[PDB]
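Take a look at the structure set out below.
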4 protein chains.
Amino acid sequence: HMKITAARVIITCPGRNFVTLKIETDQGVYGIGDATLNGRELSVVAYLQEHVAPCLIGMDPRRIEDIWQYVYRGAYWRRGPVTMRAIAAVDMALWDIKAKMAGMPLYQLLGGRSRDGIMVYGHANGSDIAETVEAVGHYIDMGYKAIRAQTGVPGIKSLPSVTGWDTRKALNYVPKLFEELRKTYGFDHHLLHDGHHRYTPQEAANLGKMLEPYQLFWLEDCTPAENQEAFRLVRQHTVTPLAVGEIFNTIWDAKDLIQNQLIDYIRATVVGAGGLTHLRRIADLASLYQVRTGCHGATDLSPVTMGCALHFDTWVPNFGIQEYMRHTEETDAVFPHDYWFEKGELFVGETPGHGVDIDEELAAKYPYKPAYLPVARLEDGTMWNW
Amino acid sequence: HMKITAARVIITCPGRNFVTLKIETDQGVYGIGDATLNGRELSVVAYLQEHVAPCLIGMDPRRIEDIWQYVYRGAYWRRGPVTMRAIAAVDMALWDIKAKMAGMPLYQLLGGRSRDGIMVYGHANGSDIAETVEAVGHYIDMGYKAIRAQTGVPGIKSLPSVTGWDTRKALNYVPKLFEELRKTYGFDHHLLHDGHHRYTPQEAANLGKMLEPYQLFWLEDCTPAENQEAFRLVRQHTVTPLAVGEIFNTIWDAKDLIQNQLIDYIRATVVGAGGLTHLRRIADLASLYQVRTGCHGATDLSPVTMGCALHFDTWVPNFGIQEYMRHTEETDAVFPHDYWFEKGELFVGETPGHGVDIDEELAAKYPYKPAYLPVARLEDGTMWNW
Amino acid sequence: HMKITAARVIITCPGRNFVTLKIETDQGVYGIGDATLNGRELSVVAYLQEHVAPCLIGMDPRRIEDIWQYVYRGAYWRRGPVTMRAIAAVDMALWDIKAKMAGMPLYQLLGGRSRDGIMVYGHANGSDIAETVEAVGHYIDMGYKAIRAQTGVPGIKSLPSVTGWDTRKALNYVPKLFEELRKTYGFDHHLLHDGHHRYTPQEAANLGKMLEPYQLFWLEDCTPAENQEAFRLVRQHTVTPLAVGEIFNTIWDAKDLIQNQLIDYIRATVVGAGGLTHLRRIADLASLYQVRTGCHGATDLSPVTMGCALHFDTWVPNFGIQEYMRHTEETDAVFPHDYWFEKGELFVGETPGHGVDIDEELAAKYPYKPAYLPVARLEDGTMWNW
Amino acid sequence: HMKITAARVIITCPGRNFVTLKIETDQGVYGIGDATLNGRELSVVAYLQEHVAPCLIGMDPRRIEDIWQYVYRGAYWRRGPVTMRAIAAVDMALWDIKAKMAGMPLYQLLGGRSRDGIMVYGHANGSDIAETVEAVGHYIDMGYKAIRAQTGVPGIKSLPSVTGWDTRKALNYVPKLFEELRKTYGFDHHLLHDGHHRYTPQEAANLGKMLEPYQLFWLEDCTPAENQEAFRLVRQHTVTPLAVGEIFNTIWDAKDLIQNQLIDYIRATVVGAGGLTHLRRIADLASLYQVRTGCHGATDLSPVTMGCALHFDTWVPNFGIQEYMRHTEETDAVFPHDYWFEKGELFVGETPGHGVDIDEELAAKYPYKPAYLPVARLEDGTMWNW
Ligand SMILES: [Mg+2]
Ligand SMILES: [Mg+2]
Ligand SMILES: [Mg+2]
Ligand SMILES: [Mg+2]
């Protein structure tokens, strides 16, 4: 059989850090996968380079499922952010190889096209309501159909930045943002809000109810969800739609949230949750309960992830929306890709594979630089959820 | 305030790989913690050295809870084998410092002594029933009160070794081991069996029922438990006691298994599940339902973990048993410790701290060497659970 | 081992009755604990002096957990207000000794500091809405961040005083208090209300809904809770936050209220619910469901309890709020302590122990005087819940 | 109205300690009630003498329900062993007065006679199986229809005595006792066993199954029951009948055990659980699920309790059995009573009241002497349940 000859980790920082796995074969064809774990990147580098990659040498890269099961089960210690990023990188690279060998863009292998373009949302941010309202208008004018709106709250504020938070101040202020947005722009546009893990379940229920008159597309990550019962009170009390899951890494993180009908959108991603192989299983479970996909799409997911995400989004029947933050020009140059943006939609191209590659010579000119996600504390100093 | 000046990772292989974190302070006192993750060790090295440790510099090491919450919440991507090993290492080192500063052995700070010695079990292994029966006898003769018995099954068989498995062959053979053990040795000794994740829930129910006449201390890890509902059928159908959790890393992995009364012993460890700080919370939840601790204790948990485990075991009210595999002489020399074994019990000493230290000069003479856990496949080649 | 030489009960009335246990040792170090049970004080005196204390003589006071289990299990008749006050007094005294021996303030032994100051609420009372609104303003002006507001209701009224109650009159009046408070002071301040056990579950649901526009911090003790299902209808029908538990004495009183997510704040105290040892277990169970601590803090909890409560509050991750009623000057003199109040927050000091002591010579100058809590009856004479 | 003039506490030790309340009135009629709480007796003395009794002076003793509610609700701190003993003593004394005033034995006021004699069980104890089998035979020969059988286990062992325990040793031995009893005496006699709180739920399930061939009348107190879910696994796994509740003090301790059909007999008593008034409510809830009464009846319940218990047992429709341990001759002389034993049954007499009185002059000749219940520890020293 054809064999894996190398599984190499490539690190680059063209505006921010990205980690990529390149699986090479004895036939010539290669595939690439994203391994980026924002703020903990080098843990995945080691997991791959020192442990997983040596096991892959000599394996048959056509055996996507077997290799997935080998790395998942064979680890012994199962699941987790680092573990699943490594598995995702392998899986993306193997699907890239499979699609190249089939002479087809990846969405064709998944079951073909279900839709034309992929609806996105962008990020309208402001320091206060007035600034945020202005920002949403600029996104509307750019042709976005859906916009996430986030405001700073008056009275709230190389190593992690420490930010402040106060729930009462936010509960008193956030609903007024959405009131003003609907007064200014009407109800035609999809409006989204990220609760950023800040609220208890009762508080999220309160906030959800206060947001009902404004017909939100979703309220996201309203309360920490390691306990999958945490969404129960929220769902009982509000008809504001709920989303969660960018930080999830396996179906086991979401099975009860889905089966108990506690969420409307699942936000797990190709890189976060174990590749195309595993994300398909999450989306299928979701579909049984009419839960839709809402893949996370911040810049810390490389263009390799975005290419795979768009192939996935183009096929998956229960697609909801795709988050889109634009990468830097330098990032786009390091990772040439066959997808594009037009009038509020992303489109994947027909290049065999997932359509993304990496320019290794150029990537080597942007050295790794440590960078951390911020943390949050309450006014009294209590460590909180950022 | 006193400050952390360094948080250094030390790697050594005195018979097998161990990773240790040493937290140093500007007062002079230091603490150490185990970070060893068998078969994925260097992923934790990177998680600590490249990401967590730089954040700890300048922090007040007296703030154990705050630092735990900072590393747990501040990671953004929560839980997981690598993540929680890093957190455990920090937590052990900080409790070591706290106990040293208090001038007390660690168990005193946890609430003091609940018992004298710590009951252990050892591993009696054989290639067939006859060999396994002989091995159990040797453990009995050595004064062990509790013995795990594992047999090879006739017809079943630097990089991971690939082993074979067949469930029907095992279901036909394993119960006969326990029949023979009770015929030979009677019912005085505690007898344990590790199902090694091999069975479905229905199969584990079947096996559990077949083992009932032999009054086992536990049947462990009978079926994979990422789905916490997996133990439901087993518990419904058998009164053989059930244990699980060496591979768990947070309370979120076990909350339903405990609250639904699906297990008798929780096997999570100080190193696996986030240190003394977090393991206490797991044990307390367990206690509400009369579930007892049965900490895993294989050699891939360093003597630093064993010292912390024994301090924990000496205090915790709902102690059940402690697994004990003896380390090599070289490992014992690299990690001098104040605990000892006598007549089937471990005992922790009175040295302030957790009682363990690391000889860095000696540790440097045993270089890291890659080593992997085995994997298992069914007879047709299907990737399985080892 | 070091031994308990005496466990002495001290009674004093420096403005109101307090009972204190002092555990003395053969090394010299001693510890003190609160045993005060308002309106039934001498039952605890007897429980301790005639029964528990003689068993403690000769025990090793370092064995906090063992002694807790001995007094809890060994009583045979388990739980209860008198029983648990006795256990709490012992536990506080033993933690006081442990912290003194460690040379650390108590919060350090619990896991260290999670926050700086401790947010409190005070009691704004009035005979009608106008008077109550004035009182809340005075608390705001004094720098309180949180205020409990209680009003008399027009038409409602050495041995226990008999008070009157009528639910319909209150349901028609209480919501107007919170309407007026928000009209007058806005939404910046945390506003609390104690329902004083007066309502049925349906009535509490009704009241909770009527209070929703006013964004309360909590509605407390809305309905009697011996039946832990009593909060179910309330939680189903309102997003007003719920608190309960000042009269609870073990985790068994609260486990279902917590696990079924029926409350936002648990109000159990160090003295009410079995000391630091047991209150930690309650707080930890609460944390799994994002339930926060809201310890009761009326004057019938002595400064010994307040010191322990503040050490607990300084460490506990899921802190919510601390009730604060100021003791008399005479009480403060009898129980010198290292905690203080500034701008709406309490702060614990660094004195080893819980930081509180008792001046026995001064305490002896204020003799015990019987005093009872009031009772309540409905308009027709029916015995009710005060 | 007629008034309570005194409510006096009388203490005596005619072989063991008893506490009695005597309520006197301005008409002349008086009533007495048991307040005995074994091993904590003087806590109830204080609760009554220093707190409750002064509130009763001047009340109308005909108002049994109102006084019950006053002492129960008015305490503020609700339920508990000490609290409920005090309430029980009052309630018994008031029912005694009511029956005297009606000119009827107490059972007539409860609803009249449902049966003739009251089936009892006695205690056959032995140090080993042979001795226990002999003891059961002596009870059979004395005409007992029902016998509790308790054996010591080989290998198991003024201040509380410390006893030993080991679960595995007992699980290996106890079933053989019942095997031998059925071999020797056949199946005609009711055979009972008290598990003495020693087992976990899984262990109790195991034991229950092992006892099935021997057709026990009940297995009692198999596992601690503060968590009312503790009986769930036991009930799921065995058809051996289950009993619990001698240590319960309110219906709130038993409501879920009853409604979830986890027990066959409720063992709460007139003295333990708040008098005739409250025990009636427990028995009625039990009856809905065909659960029967099995009142505890050890010697630490005075003849005042036994008289009330027998009046209750004579009326209650869902009577199951009454425990009977004979008091000393001296105890019988101090508490003259109208009940008697014949051929395995107790009978209550027709004396108006509950039929019991106290000879105060004689009682004064037997002074109080401290005496404690034993405690139990596991072999390693762990504090356990006696
Ligand atoms: Mg987000
Ligand atoms: Mg194992
Ligand atoms: Mg209150
Ligand atoms: Mg009993």
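Just so you know, the numbers here start at 1 and follow the chain as drawn.
If you check the header, you will see the structure was determined by X-ray crystallography, 1.2 Å.
Cβ from N, Cα, C; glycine included.
As recorded in Swiss-Prot, the features of this protein are as follows:
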- B:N38, B:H123, B:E246, B:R267, B:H296, B:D300, B:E323: substrate binding site (BINDING)
- B:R148 to K (Swiss-Prot position 147): Decreases catalytic activity (MUTAGEN)
- B:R148 to A (Swiss-Prot position 147): Abolishes catalytic activity (MUTAGEN)
- B:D194, B:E220, B:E246: Mg(2+) binding site (BINDING)
- B:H196 to N (Swiss-Prot position 212): Abolishes catalytic activity (MUTAGEN)
- B:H196: active site, proton donor/acceptor (ACT_SITE)
- B:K255 to E (Swiss-Prot position 271): No effect on catalytic activity (MUTAGEN)
- B:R267 to A (Swiss-Prot position 283): Abolishes catalytic activity (MUTAGEN)
- B:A298 to P (Swiss-Prot position 314): Decreases catalytic activity (MUTAGEN)
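Locations of recorded Swiss-Prot features on the structure.
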{"residue": "B:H123", "record": "substrate binding site", "Cβ contacts under 8 Å, 6 or more apart": "B:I147, B:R148, B:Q150, B:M325"}
{"residue": "B:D194", "record": "Mg(2+) binding site", "Cβ contacts under 8 Å, 6 or more apart": "B:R148, B:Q150, B:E220, B:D221"}
{"residue": "B:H196", "record": "mutagenesis position", "Cβ contacts under 8 Å, 6 or more apart": "B:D221, B:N385, B:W386"}
{"residue": "B:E246", "record": "substrate binding site", "Cβ contacts under 8 Å, 6 or more apart": "B:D221, B:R267, B:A268, B:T269, B:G272, B:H296, B:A298"}
{"residue": "B:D300", "record": "substrate binding site", "Cβ contacts under 8 Å, 6 or more apart": "B:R16, B:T36, B:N38"}
{"residue": "B:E323", "record": "substrate binding site", "Cβ contacts under 8 Å, 6 or more apart": "B:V120, B:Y121, B:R148, B:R267, B:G294, B:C295, B:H296, B:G297, B:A298"}
Pairwise C-alpha maximum, in angstrom, for the residues (B:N38, B:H123, B:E246, B:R267, B:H296, B:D300, B:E323) that bind substrate according to the record: 19
Number of Cβ atoms other than its own within 10 Å, given for B:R267 (mutagenesis position): 26
Nonlocal residues around B:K255 (mutagenesis position), in sequence order (Cβ under 8 Å, 6 or more apart): B:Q228, B:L285
Listed recorded positions adjacent to ligand 2, that is, members of B:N38, B:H123, B:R148, B:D194, B:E246, B:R267 whose C-beta is under 6 A away: B:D194, B:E246
Of B:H123, B:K255, B:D300, chain C-adjacent recorded positions (C-beta under 8 angstroms): B:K255
Recorded positions in contact range of chain A, given that the Cβ distance is under 8 Å, out of B:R148, B:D194, B:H196, B:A298: none
B:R148, B:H296 as recorded positions, winner by CB count within 10 A: B:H296
Chain-mates of B:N38, B:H123, B:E246, B:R267, B:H296, B:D300, B:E323 with C-beta within 8 Å of site centroid, substrate: B:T269, B:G297, B:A298, B:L301, B:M325
DSSP state at B:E323 (substrate binding site), helix/strand/coil: strand
Structural state of B:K255 (mutagenesis position), classified by DSSP into three states: helix
Residues within 8 Å of the B:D194, B:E220, B:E246 Cβ centre (excluding the Mg(2+) site residues themselves): B:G195, B:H196, B:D221, B:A243, B:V244, B:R267, B:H296
Most Cβ neighbours inside 10 Å, all chains, among the recorded positions B:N38, B:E220, B:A298: B:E220
